[PDB]
Amino acid sequence: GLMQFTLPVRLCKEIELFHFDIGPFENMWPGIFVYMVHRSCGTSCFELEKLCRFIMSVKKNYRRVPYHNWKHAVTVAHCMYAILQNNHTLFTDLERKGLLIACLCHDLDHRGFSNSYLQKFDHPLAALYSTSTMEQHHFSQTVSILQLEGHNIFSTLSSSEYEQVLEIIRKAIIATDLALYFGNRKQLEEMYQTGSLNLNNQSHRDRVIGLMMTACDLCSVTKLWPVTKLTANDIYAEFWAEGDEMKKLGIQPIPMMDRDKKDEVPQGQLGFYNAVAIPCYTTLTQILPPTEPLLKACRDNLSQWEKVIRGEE
Ligand SMILES: CCCNC(=O)c1c(C(=O)OCC)cnn1C
Ligand SMILES: [Mg+2]
Ligand SMILES: [Zn+2]
């Protein structure tokens, strides 16, 4: 009850910043996650005992893949923590609870492969879920861990509060499906420029939360250059493994995933910053002006990728 989580001074200070890196000590990441929940939500909102058991079942159900791992889960929850703390009054007690758990859970049981590879492989998950294949699985794994004896961190919500939070978490996780991002940000762009955007309109909140999810999911592009640069290696380790599996099915992969075309990464990053990241943080900043640091950090890293092509590194 009177049990707080305290961090070392540098973590205590740096964690509040968008660009915070959770460091290489895995055994600290749970404490970091609880610290974020307690400051974002209250020391009340979850029974510590039940949270601590949920966090470890969640950790256990992430795999040892180069990028889509437990570290990704906590980095993505941290970025949601920075957004929610810089936009205090805009979000309800339940949204704050739901989104942090959504972000920790959003890639549960990822195998390091795209929705596309499953479809070409004809993986059984591509039969059970025709769109947002991994993402329907991720929410499905979430609900399974919530159903374990001593794991319902939501036990003390009213019945209708329970269905509201599992609905926030489902929309939140599904929205991390990048095929859905393009449409969602188009509709948010138009609604803010024709001025019809209304944060009291549930279908509008849904879209805004969805963009937040995309923004947190992508947030390795908003870190300091050396973090972003080293994360890019992990991301390409999964992409080239997938490309190798595409070749194994006798399909030529897109160049992004072809490890022979390692030369074109810097140009592939420019495409992704221009086509996805910058448009994402731009529209986010417009709706939530305190998220600007993410835009500024993204533009800086766009700049750094340009210097790699110009042969300046
Ligand atoms: C699979 C997740 C979607 N993409 C990314 O998260 C990403 C990329 C990328 O997609 O690059 C494509 C050439 C580059 N940096 N980051 C964070
Ligand atoms: Mg995902
Ligand atoms: Zn993710």
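Chain A residue numbers are taken from Swiss-Prot; in order, the displayed residues are 724-1036.
Per the header of the entry, the method used was X-ray crystallography, 2.3 Å.
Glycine is no exception: its Cβ is also placed from the backbone N, Cα and C atoms.
In the three-state DSSP classification, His791 (active site, proton donor) falls within coil. Marked as active site, proton donor by Swiss-Prot: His791.
Feature annotation from Swiss-Prot assigns 3',5'-cyclic GMP binding site to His791, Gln992; the stated evidence is experimental evidence. Taking Cβ-Cβ distances under 8 Å and a sequence gap of 6 or more within the same chain, the neighbours of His791 (active site, proton donor) are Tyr785, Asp830, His833, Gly835, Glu961.
For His795 (divalent metal cation 1 binding site), the count of additional Cβ atoms within 10 Å of its Cβ stands at 22 [all protein chains shown]. Marked as divalent metal cation 1 binding site by Swiss-Prot: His795, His829, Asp830, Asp940.
Take the CB of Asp830 (mutagenesis position) and look out to 10 A: across all protein chains shown you find 25 other CB atoms. In the three-state DSSP scheme, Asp830 (mutagenesis position) is classed as coil. Per Swiss-Prot, the feature divalent metal cation 2 binding site maps to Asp830; the stated evidence is experimental evidence.
Among the mutagenesis experiments that Swiss-Prot reports, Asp830 to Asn is described with the note: Reduces activity 1000-fold.
In Swiss-Prot, a published mutagenesis experiment is listed as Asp830 to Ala, annotated Loss of activity and of zinc binding.
Other than the site residues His795, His829, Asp830, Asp940, same-chain residues with C-beta atoms no more than 8 angstroms from the centre of those residues' C-beta atoms, the divalent metal cation 1 site, are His791, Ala796, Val799, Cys826, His833, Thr899. Using Cα positions, the member of the binding-site residues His795, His829, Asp940 nearest to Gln992 (3',5'-cyclic GMP binding site) is identified as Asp940. Residue environment of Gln992 (3',5'-cyclic GMP binding site) contains 25 other Cβ atoms, counted within 10 Å of its Cβ in all protein chains.
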